[PDB]
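Comments concern the structure below.
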Amino acid sequence: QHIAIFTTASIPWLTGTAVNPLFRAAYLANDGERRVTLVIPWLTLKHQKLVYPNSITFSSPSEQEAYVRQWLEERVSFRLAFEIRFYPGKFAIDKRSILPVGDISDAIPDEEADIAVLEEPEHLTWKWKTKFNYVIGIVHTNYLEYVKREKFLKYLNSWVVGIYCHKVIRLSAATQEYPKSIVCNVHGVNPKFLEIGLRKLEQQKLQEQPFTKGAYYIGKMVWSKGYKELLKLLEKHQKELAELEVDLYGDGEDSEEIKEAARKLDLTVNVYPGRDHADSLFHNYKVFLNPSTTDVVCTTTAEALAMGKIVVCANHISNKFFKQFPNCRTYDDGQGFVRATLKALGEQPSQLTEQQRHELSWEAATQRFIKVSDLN
Ligand SMILES: O=c1ccn([C@@H]2O[C@H](COP(=O)(O)OP(=O)(O)O[C@H]3O[C@H](CO)[C@H](O)[C@H](O)[C@H]3O)[C@@H](O)[C@H]2O)c(=O)[nH]1
């Protein structure tokens, strides 16, 4: 059995359709009696500078491949055991997105084709039901919610997917309806986050001081990613949140507008460049504030919980999975946000059961995936 996983982004672009399909591949290919190939976009150097930390650019696919293997080997315990292939892509800046150039199916000879996983089937289907036996799409994005919010897809998405995908996994119910679909959060968290939570637990037990008493958000700096709602909440409740310090981390097109809004508040809210969420600078924040209502599943929330933090997030259907965790505090309104945030700053995060830590893991996500995709 051979699984070909086609996605719309690659490390070092720190975005869900880069990070999650990469872990998926790592943990599928460990499952043992199964060959995994991950198929990722190659950008020319001009486009690479747009999405990579231009610290990081590759003059060939082979370099990018060494870099992606290194990055993932640094993060998982085991030796990787899947293959990596590239298709040519082009970053369309107005789509905020990588568009394929060839038939991407081409990356996989006919002679080895078996099962195809399309991360973001909507774009990747702009060959399929006829070149592979079995095609599974995974919906990572709320396409509708992001184009309907630029300073339609809709019915084409339905049939596009339906024509090409035998099964459709929606990461949550904050998505378009789709044919042959199941809701299932088939993502976990980089095991580094769980390791960081076990280290913060051990510090708590040692009474080191695990935590500083401010908050942070991390995510690409576009208004529609939570920033707009966070800044309005902050601005509405400035007076009650006088003691709150908030650090915001990300890159993107709105970073200068967000900065500008931040310095008009009577709160210390600071804006900084994007950075890997697993970096040591994040390790001691006690509270992660996530007000996105446009994510399908907020991988960053999963990551923050794994690290042992308290997450204050919107009481919205995309956060339904996280509500099983006691350190996840949901709010229906501005008052709820403030009360939840003030209580969290004041208190100790609670500790995660072993059953919780497992539920956030890629080992668990893979089992769910294997199960909802009839791959048994
Ligand atoms: O500055 C950053 C930004 C992101 N990340 C990492 O990137 C991954 C995804 O981050 P986000 O979910 O903030 O990035 P995207 O919004 O760009 O992810 C996309 O897909 C996800 C699911 O795969 C989400 O559900 C969302 O709908 C969609 O835009 C996480 O591992 C997060 O830690 C960083 O390390 N640093």
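The residues of chain A that appear here are 7-132, 138-162, 170-394 by Swiss-Prot count, in order.
Per deposition record, X-ray crystallography, 2.1 Å.
Using the three backbone atoms N, Cα and C, a Cβ is placed for every residue, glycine included.
A coil conformation is recorded for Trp19 (mutagenesis position) in the three-state DSSP classification, outside any helix or strand. There are 21 other Cβ atoms within 10 Å of the Cβ belonging to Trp19 (mutagenesis position). Under mutagenesis, Swiss-Prot gives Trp19 to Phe with this note: Reduces catalytic activity 100-fold.
Cβ neighbour count for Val25 (mutagenesis position): 24 (other Cβ atoms within 10 Å of its Cβ, all protein chains included). According to Swiss-Prot, the mutagenesis experiment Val25 to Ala carries the following note: Reduces catalytic activity 3-fold.
Counting only same-chain residues at least 6 apart in sequence, those with a Cβ under 8 Å from the Cβ of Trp48 (mutagenesis position) are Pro67, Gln70, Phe92, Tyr93, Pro94, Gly95. For the mutagenesis of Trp48 to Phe, Swiss-Prot gives this note: Reduces catalytic activity 100-fold. The structure shown keeps the original residue.
Among the mutagenesis entries in Swiss-Prot is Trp48 to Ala, noted as: Abolishes catalytic activity.
The annotation that Swiss-Prot gives for the mutagenesis experiment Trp139 to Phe reads: Reduces catalytic activity 3-fold. Classification of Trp139 (mutagenesis position) by DSSP places it within a helix.
Residues near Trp139 (mutagenesis position) in space but far in sequence (CB under 8 A, at least 6 apart, same chain), listed by position: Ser111, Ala122, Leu124, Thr131, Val146, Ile181, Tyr182, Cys183. Per Swiss-Prot, mutagenesis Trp139 to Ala is noted as: Abolishes catalytic activity.
Sequence-distant contacts of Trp177 (mutagenesis position), defined as residues of its own chain at least six apart whose C-beta falls under 8 angstroms from its C-beta, are absent. Among the mutagenesis results in Swiss-Prot, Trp177 to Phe has the note: Reduces catalytic activity 5-fold. The residue drawn here is the original one.
Here the residue is the original one, while Swiss-Prot reports the published mutagenesis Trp177 to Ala with the comment Reduces catalytic activity 50-fold. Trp177 (mutagenesis position) falls within a helix when secondary structure is assigned with DSSP.
Around the Cβ of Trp241 (mutagenesis position), the number of neighbouring Cβ atoms within 10 Å comes to 18. In this structure, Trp241 (mutagenesis position) is part of a helix by DSSP. Quoted from Swiss-Prot, the note on mutagenesis experiment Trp241 to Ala is: Reduces catalytic activity 100-fold.
For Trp241 to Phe, Swiss-Prot lists a mutagenesis experiment annotated as follows: Reduces catalytic activity 50-fold.
Taking all protein chains in view, 14 other C-beta atoms sit within 10 angstroms of the C-beta of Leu299 (mutagenesis position). The mutagenesis experiment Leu299 to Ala is recorded by Swiss-Prot, whose note states: No effect on catalytic activity.
Quoted from Swiss-Prot, the note on the mutagenesis of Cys316 to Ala is: Slight decrease of catalytic activity. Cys316 (mutagenesis position) is surrounded by 26 other CB atoms, counting those within 10 A of its CB over all protein chains shown. In the three-state DSSP reading, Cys316 (mutagenesis position) counts as coil.
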Subject >> Whole-number Å value for how far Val25 (mutagenesis position) lies from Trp19 (mutagenesis position) (Cα to Cα) >> reply: 8
Original post:
Out of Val25, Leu299, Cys316, which of these mutagenesis positions is nearest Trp241 (mutagenesis position) by C-alpha distance?
Top reply: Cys316
Original post:
Helix, strand or coil: which one is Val25 (mutagenesis position) in, per DSSP?
Top reply: helix
**OP:** Quick one: of the mutagenesis positions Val25, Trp48, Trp177, flag those whose CB is under 6 Å from ligand 1, and say none if nothing qualifies.
**Re:** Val25
Subject >> Straight-line distance in Å that links Cα of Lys162 with Cα of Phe170 while 7 residues remain unmodelled >> reply: 17
